[PDB]
Amino acid sequence: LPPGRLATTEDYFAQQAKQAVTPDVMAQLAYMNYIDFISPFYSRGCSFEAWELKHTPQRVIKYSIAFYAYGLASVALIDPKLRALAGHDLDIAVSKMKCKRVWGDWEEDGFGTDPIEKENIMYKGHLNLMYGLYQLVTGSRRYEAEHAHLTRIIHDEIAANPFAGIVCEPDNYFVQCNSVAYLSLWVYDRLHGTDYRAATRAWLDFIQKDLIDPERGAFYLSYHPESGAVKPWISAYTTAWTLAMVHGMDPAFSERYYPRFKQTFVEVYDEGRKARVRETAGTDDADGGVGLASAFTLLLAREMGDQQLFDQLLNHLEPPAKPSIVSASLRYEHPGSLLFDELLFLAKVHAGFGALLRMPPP
Amino acid sequence: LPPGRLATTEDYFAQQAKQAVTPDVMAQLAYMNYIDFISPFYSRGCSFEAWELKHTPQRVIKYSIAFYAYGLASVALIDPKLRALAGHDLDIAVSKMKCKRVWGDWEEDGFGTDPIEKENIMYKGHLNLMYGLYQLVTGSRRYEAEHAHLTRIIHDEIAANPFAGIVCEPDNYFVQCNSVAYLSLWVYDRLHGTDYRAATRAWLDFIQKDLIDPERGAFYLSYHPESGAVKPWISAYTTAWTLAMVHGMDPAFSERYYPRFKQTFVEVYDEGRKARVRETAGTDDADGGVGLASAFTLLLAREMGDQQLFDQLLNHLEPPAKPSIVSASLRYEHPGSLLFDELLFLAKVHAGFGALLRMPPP
Amino acid sequence: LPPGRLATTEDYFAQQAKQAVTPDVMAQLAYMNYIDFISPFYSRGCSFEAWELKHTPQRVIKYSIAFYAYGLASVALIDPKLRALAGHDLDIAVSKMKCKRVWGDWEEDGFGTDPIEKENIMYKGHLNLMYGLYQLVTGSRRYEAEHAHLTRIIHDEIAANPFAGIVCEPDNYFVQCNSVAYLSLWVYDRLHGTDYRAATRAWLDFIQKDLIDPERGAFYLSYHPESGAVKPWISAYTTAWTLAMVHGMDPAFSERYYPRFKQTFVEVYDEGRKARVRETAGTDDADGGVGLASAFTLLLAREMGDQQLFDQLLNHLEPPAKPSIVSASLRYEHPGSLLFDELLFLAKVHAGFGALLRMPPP
Amino acid sequence: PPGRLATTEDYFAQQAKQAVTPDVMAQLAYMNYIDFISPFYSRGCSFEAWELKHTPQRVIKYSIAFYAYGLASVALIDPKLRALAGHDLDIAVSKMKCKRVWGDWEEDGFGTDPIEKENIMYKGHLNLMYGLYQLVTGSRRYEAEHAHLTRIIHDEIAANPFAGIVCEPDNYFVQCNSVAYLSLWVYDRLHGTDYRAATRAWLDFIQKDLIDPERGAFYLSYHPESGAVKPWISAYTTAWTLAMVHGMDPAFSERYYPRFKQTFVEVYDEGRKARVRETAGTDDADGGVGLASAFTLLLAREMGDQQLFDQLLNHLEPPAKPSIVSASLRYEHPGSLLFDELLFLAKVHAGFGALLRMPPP
Amino acid sequence: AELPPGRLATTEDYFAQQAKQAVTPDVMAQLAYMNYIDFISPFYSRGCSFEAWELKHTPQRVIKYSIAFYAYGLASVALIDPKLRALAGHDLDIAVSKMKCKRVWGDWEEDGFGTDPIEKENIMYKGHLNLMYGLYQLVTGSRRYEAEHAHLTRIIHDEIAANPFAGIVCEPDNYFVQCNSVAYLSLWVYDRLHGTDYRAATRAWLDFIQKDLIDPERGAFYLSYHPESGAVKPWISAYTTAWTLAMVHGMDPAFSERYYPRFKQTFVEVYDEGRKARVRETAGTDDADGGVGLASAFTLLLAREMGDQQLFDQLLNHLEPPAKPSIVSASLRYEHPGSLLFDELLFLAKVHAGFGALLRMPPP
Ligand SMILES: C=CC(=C)CCCC(C)C
């Protein structure tokens, strides 16, 4: 057990075989569920006290809820005795995700009154994937009508666009936001026997043209269809997130680029015991930009089964954040980034996006 | 009298036989009633200055008023010369309980504009019990119409549900919130000769299935009917509160579990002179979560007639809170939790929920 | 003479015979009248800058204006050359008293949109007495219509109630608030030759039943007609205020209780040179509760002609408040209570409520 | 002297030299130079300059008026600055009409129209400013408004049993009336009318219960409903009133000026400095509103008393720590409200009589 | 040659960017500040979000100038590096969208001047908007804003034709030469795109501003003109002059060439043995960068426009080092920006190709 760590990499990777979460993951689920009013998964209502207490910026709440939801789906697969709890939490995740506090930036920015009708794939990609994971975990048809409606909007918008995929803000295309939307089509197809996922091949061909640097195994920050502009910086957090989700749909795609991604961005230090991730090229600084390169690489390492890099990144991320378990509930005194407990939770439990797609019924 | 204690456990337990409150309980009633504008029981108006001055969070004000009300009902039973004052204070408790500042979280959370119509048993359970205790103490029919209306809503909601009882927020079931609602039906029946309390047996059978760990004498945190999920943590404050109220309706039920509850949660320390209560299993930490395990166990100890545990808990709770009596009014310099003066007041005077049910008329 | 005092007790009691206020009272009138915009008696407008600068709580502004008004009425009787100024200041006192900033707490508490129509005798008792004193001082009929309307409301409400008098907040009866309303009926009768004051005898009989402890010469805090409750604490500030005003209507009543009041509450200390007043029984602490026991006893001492107690209380109250006269205007650096300059001003000039009733015309 | 920017001789010579002192030019730079935040940047209802100096809302109307009276003297001092002074007066009038400036009248509950009746504090200044604008520029931009407000003031004087007009209802101030009467003299100069004929009855009225003739000092205020005169004399009230009256009846101010100085003015530091007591029965300087010394500085200028001017400016300016940065004047520690406004005005003031006789452009 | 201390690149490097068809690494790091981080970078989205400006504490009234100066810099980036032209175009698209948000123009309404910021006057706002419409279309060839561009160009032309003085006021009765210079340049850009002759109005404007608005001996414009009163504020302004001469150089090079040497004599202080320069804002002071505090920053732009490498080097040696630039994760930040519009004006001066060269920008 390296210093400041709560459990071994071996323990996190063995959770599924043992059909039990580690005590520190159970303590994270207690933070998420235990205390009246202030725990994030206390109620379906439009209360965001848990996010106010952690100082989550408004624009990031949608990602907070989504990453918690993706983690809860893996908890359901790990421990059958926690599947009902995971289902309950996903029900709350979907309700909170639909509150105006979460999507309202779309209206305040002047882009429209309806966050699903067009564009805004950042928000509605996550919502659509969450509808699907909720139904895979619980077998409940509570959101089926909404799920079918949003899936058809995403399919129709892909069919209408001359580029493969959907924009976020108008004229802003991000590969990582698209990767969530495409994965949501795979989940819908698993539930209903449809073929919405057939659009995936053209998308994977499109993002391998001007959106990737194939030598570095790295995606450019964004694409802008009106001007044809690709922003000339590569992004580690963008790439780590995209390759993790793509691995669930086309494993060979992520396997091809993963080693080049690591060469481009990953700095091993402290005699092989630790790693930290550079956000872009032409710098020695770790975790610049949004500051999430290391945390998303931790998720990618888990998705790809790379125990060594997982261990190195968690040795960098967790100890300085000063975890403590008080009354069987996990707190970090010094979270090192946005989405800190969310992304460490997700990476600790993640079963692979492929395994979530094949989740047995309840 | 140990240092920082204001009176002996023997003195608190003798109050009913002597037909007099201890001087420190009288000084608590002075805090509650004495100073113009800022005392909590100054006026019927929707002024919450007393709660603003002690920094009571909005969501907790409803519990503050309720616990004061339950204490005042016991004062009425202890000293006939204080019964009119207790009645006046209960009148104010009911008026304040109906102010939007108290119930308004129900609307802000997006659950509805009417706090009584459906669900919300946390709020309307306390309100219904308060209507009843007011009428037991005073004989006044001021709230009788409202009391009948809310009692019929609670009866109809119980009859309609496939599980025994009523949810708080939608799909959130709490045993402690239900225990208040069921006790309110016993009080209505005492006033009117009805049999709304007949629903209690099915409820006591239901909460002894998946909602209790019978070996540990401990209720799980909550139940979620849509998913069938029971949150997998046991809760001391939940159990202490529920067993205290159930003792008034089915004494044998609470007698069965009380010894197991104490084994599971109660830590005796300082050579038997003190006790503190763990909030959940798998921790040594006292008073985690909402931080009320010890304070609600103090009430349960009083309800069960356990003088030794009462003395031990009050020796833990009161001295560090630094009580002082200035101008015959009680203040705590360092309240150790939410609802601190409310729950110590209640535990000091509590005559048993059974004895409140049999309160002689005015 | 004594250290930190501005003038001798002999000087304050001689003001009427010399037909001149002391220099320190003139300096108080300068604080009240001198500086543009920020002096309290600058204009009729709904500007409360003077009260914002002293941090007067909203609920206390009505008492601030009233006590200033009662002092100004005595200034009119002391110095005929200041009677026109006193009249001008009383005109402003009445205008400001009618501003929503002053009465608005009645609406915000949820008791109604009209502060005069019913109850609220705290506010409308003072207003009615102020209408009367304004007309006694000036001979002006400016407010005569309003005065007749409010006097008739007070008379009708007394006639309708089964207890003698009127409540403040609904179901809250205070003897001190009633004493102001009854005195306002004596002033109306002195202006118009009516007999509204005939209701006084039944009131004086009523407050000598459960509302007084006749052995201790002390009124209980309050009465609550719905429940029949009398709060079981005696109050010095309540008693001092009530006996001062009653002395103007039934001198024998206040003469009977005054010596017992002093025995119950007044602590003489520092070898007979100083006095301070306990607010309630069963304490050694001075000036608890609202903190006005000593200041209202100073007024009562003046009303009863007790120079020794006046001198003792002013030796306690004034020196620690650190009076300073700058540019012929009085300021206190450390006022010891609410209504500090108001009540010291009033006690220094007070000619007796009886003498204000027989105030000869201009 | 140390902390002074220029000699008393220099300020009093400005008109003869047809040039403002460099420090007065630096004050005009503070007033005019920086985009958005200078007080005379635009006609708009922007009050950034006043927010930055923490001017209380109720004082902004006096700030604008005193700047305007100074700008009228700048126009008389330097013909090359007359167009600038005219532009600044145009802005002064526009800003004076913004609700931020007059709005206290409505918020206090006295009415929605600040001109219709009473409120002579506000509308006296506005009327004098309309007149000075037209004397400086020859522009008829505000002529209609000027005629309307002049007729309101004349009609209200004619209707009142006391000589003049109240501020807040039942509050009569001699200093506020003195501005209104002077505005009638300016209207008469522009149009050949005789609105100023009302002045004699006013000067007779204020010499009854409103003045202590032995001390040369006005009482604080008069209250017609009650007949009350507040029993304190006021230096700032007297200094302001005598300065403005000197422009209409020089003999009146000449009669009282020496008694005023005996009553209120303390010479100290071996004759080099002076400070002014606000009322009688105190040794404290600059109590009450804290403007006794600043208004006495203006009165000293109006009466041609160079010695007292020098003494007061030696008291007022050095502790305020003037600095000129990039040819613009700032005070680090202004000692009162209206500080840069009243020092500006006193430094340039040509006399209210000379403003009345301003030659056309 | 040598890199002076605290500077990021040599004057020679900035002036060679066009010939090398590449921006310096520090200009690329400025474009990364402008474009890189989600939500908080100024050119993240078309939306009415101003987080980037809230984080730098930009006063509301200055946001319109911030966007405009970024836009003028981006136009030169498009001319420097063809591989960045599409990015420059995308950023200009966002600049135009943000420029139309009420947060940017709203001061016009709050000041009480009207509910429509374009209909009349307000030439400081609508001059920049009109020039930005034109630069967007020169860079991208996109007709997205063409209708709006034609509408605003005709408003500006009609208002010039209607006024007895040459040009348009900002606030009513406030005339500024620098604000007019932007509007006139916007007519030259429209003419380049459409073959029209709206720019013919320029000659009468250049004749007008050489009467009472300039001190021809000192090569310096007066602060402002006020048509109602005929008043010219009697102070000369360096930032006013530097800005006006830079833009006029694109329309009448001989005009700016005539006054530039006199401007430098009047305002520019060379110090530290010829290595540094700082600019006095007005006459009759030794203090540098008084008033709005932008004399030196606008003189840096003018030096670039006039091809004066020596003065450019001296001013940048004064401005940049004390601001403490650092490049973190390939993005430029200043720890102590010395003025308003600091990163905007240094960015612009570093890339500026000349307003004449932007007018002749080849198509994509
Ligand atoms: C009613 C208005 C006045 C008394 C004007 C004088 C006020 C000042 C200069 C603070």
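For chain E, we keep the numbers from Swiss-Prot: what you see runs 27-390, in order.
From the backbone N, Cα and C atoms, a Cβ is placed for every residue, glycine too.
Features as listed in Swiss-Prot:
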- E:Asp64: active site, proton donor/acceptor (ACT_SITE)
- E:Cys196: (2E)-geraniol binding site (BINDING)
- E:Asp64 to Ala: Dramatic decrease in beta-myrcene hydration, linalool dehydration and geraniol isomerization (MUTAGEN)
- E:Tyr70 to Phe: Retains 22% of wild-type activity for the geraniol-myrcene conversion, but only 0.5% of wild-type activity for the dehydration of linalool to myrcene. Dramatic decrease in beta-myrcene hydration and geraniol isomerization (MUTAGEN)
- E:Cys74 to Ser: Loss of activity (MUTAGEN)
- E:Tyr91 to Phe: Significant decrease in activity for beta-myrcene hydration, dehydration of linalool and geraniol isomerization (MUTAGEN)
- E:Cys127 to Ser: Loss of activity (MUTAGEN)
- E:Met150 to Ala: Decreases activity for beta-myrcene hydration, dehydration of linalool and geraniol isomerization. Retains 2% of wild-type activity for the geraniol-myrcene conversion (MUTAGEN)
- E:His154 to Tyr: Loss of activity (MUTAGEN)
- E:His154 to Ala: Significant decrease in activity for beta-myrcene hydration, dehydration of linalool and geraniol isomerization. Retains 23% of wild-type activity for the geraniol-myrcene conversion, but only 6% of wild-type activity for the dehydration of linalool to myrcene (MUTAGEN)
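For E:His154 (mutagenesis position), the number of other Cβ atoms no farther than 10 Å from its own Cβ, over all displayed protein chains, is 24.
Taking E:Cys127 (mutagenesis position) as the reference point, the recorded positions whose C-alpha atoms are within 10 Å of its C-alpha, out of E:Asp64, E:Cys74, E:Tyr91, E:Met150, E:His154, E:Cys196, are E:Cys74. Counting only same-chain residues six or more apart in sequence, the Cβ atoms lying under 8 angstroms from the Cβ of E:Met150 (mutagenesis position) belong to E:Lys90, E:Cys196, E:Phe202, E:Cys205, E:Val208. The most densely surrounded of the recorded positions E:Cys74, E:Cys127, E:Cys196, judged by C-beta neighbours within 10 angstroms, is E:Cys196. Cα to Cα, E:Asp64 (mutagenesis position) and E:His154 (mutagenesis position) are separated by 27 Å. Here E:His154 (mutagenesis position) is compared against the mutagenesis positions E:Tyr70, E:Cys74, E:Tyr91, and the shortest C-alpha distance is to E:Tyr91. In this set, none of the recorded positions among E:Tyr91, E:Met150, E:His154, E:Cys196 has a C-beta falling under 8 Å from a C-beta of chain A. Calculated from their C-alpha atoms, the gap between E:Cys74 (mutagenesis position) and E:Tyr91 (mutagenesis position) amounts to 16 Å.
Distance between Cα atoms for E:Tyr70 (mutagenesis position) and E:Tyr91 (mutagenesis position): 18 Å, as a whole number.
Reduced to three states, the DSSP call for E:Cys196 ((2E)-geraniol binding site) is coil.
All chains included, 19 other C-beta atoms sit within 10 angstroms of the C-beta of E:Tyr91 (mutagenesis position).
Cβ-based neighbour count (10 Å, all protein chains) for E:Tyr70 (mutagenesis position) stands at 20. Around the Cβ of E:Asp64 (mutagenesis position), 21 further Cβ atoms fall within 10 Å across all displayed protein chains.
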